[PDB]
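What follows is a set of notes on a single structure, which appears directly below.
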Amino acid sequence: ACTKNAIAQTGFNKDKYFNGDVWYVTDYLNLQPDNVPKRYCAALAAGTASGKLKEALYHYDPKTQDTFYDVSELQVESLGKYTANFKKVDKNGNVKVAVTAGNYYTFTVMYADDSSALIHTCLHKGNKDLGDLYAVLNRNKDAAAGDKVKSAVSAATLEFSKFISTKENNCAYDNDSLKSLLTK
Ligand code: HEM
Ligand SMILES: [N]
């Protein structure tokens, strides 16, 4: 179930978030914890291409080896709040599963600055969803969450101590593939 209307950041700077670069997930929290694994690697690139907001996603489960990339076109609901389609692709952008009606995620940027962000997303696949997921992002894959993003976590009535870190997984990313997916 999707249960939260996530509040976008006051003064959100869209151009700085959607600048073409990679954001690494450093910490995450699902409100239905059994919906996601306890060990995981994820990253995204976010930018504008051909006049549209785009994200490219990467997921990797280091226990099962499941690996997948996605390309998304984001439509604007309001500043910092988006509805994204998705197509599953290989690292080279070859579509494995096309954009499909009712395959979408919502995406809200709750906080962002030059180095860090806090987002909310709820994923829909037909009549099922994967629950409310929060993620702390950083421009540096290893970086400890700083005071400002932690203040944003608390101001959303969340406890940072409940987030799961991706650090122990020593994740590695294909940054060229991921960023280049923005034009796919
Ligand atoms: C550590 C962070 C994350 C974890 C642990 C996580 C976990 C998952 C898992 C377990 C699935 C497969 C669900 C299923 O097959 O039912 C999935 C798929 C997906 N995730 Fe997440 N995810 C994370 C971050 C994100 C972020 C930030 C976004 C969007 C910006 C996102 C968007 C999606 C989409 C669109 C799919 C479906 C992919 C497809 O079928 O093509 N994920 N992720
Ligand atoms: N997700």
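Per Swiss-Prot, chain A residues shown: 22-205, in order.
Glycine is no exception: its Cβ is also placed from the backbone N, Cα and C atoms.
Some features that Swiss-Prot has for this protein:
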BINDING   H80  heme binding site
MUTAGEN   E76 to Q  Stabilization of the ferric-NO heme center
MUTAGEN   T142 to V  No effect on NO-induced conformational change or on pH dependence for NO release. Increased NO association rates
MUTAGEN   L151 to R  Coordination of the heme iron center and inhibition of nitrite disproportionation
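This view paints the features noted in Swiss-Prot onto the structure.
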| residue | record | DSSP (3 states) |
| --- | --- | --- |
| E76 | mutagenesis position | strand |
| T142 | mutagenesis position | strand |
| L151 | mutagenesis position | strand |
Please report the distance from the Cα of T142 (mutagenesis position) to the Cα of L151 (mutagenesis position), rounded to the nearest angstrom. 9
Sort out the sequence-distant neighbours of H80 (heme binding site) for me: same chain, 6+ apart, CB within less than 8 Å of its CB, listed by position. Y61, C62, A63, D87, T88, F89, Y90, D91
Between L151 (mutagenesis position) and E76 (mutagenesis position), how many Å separate their Cα atoms? 19
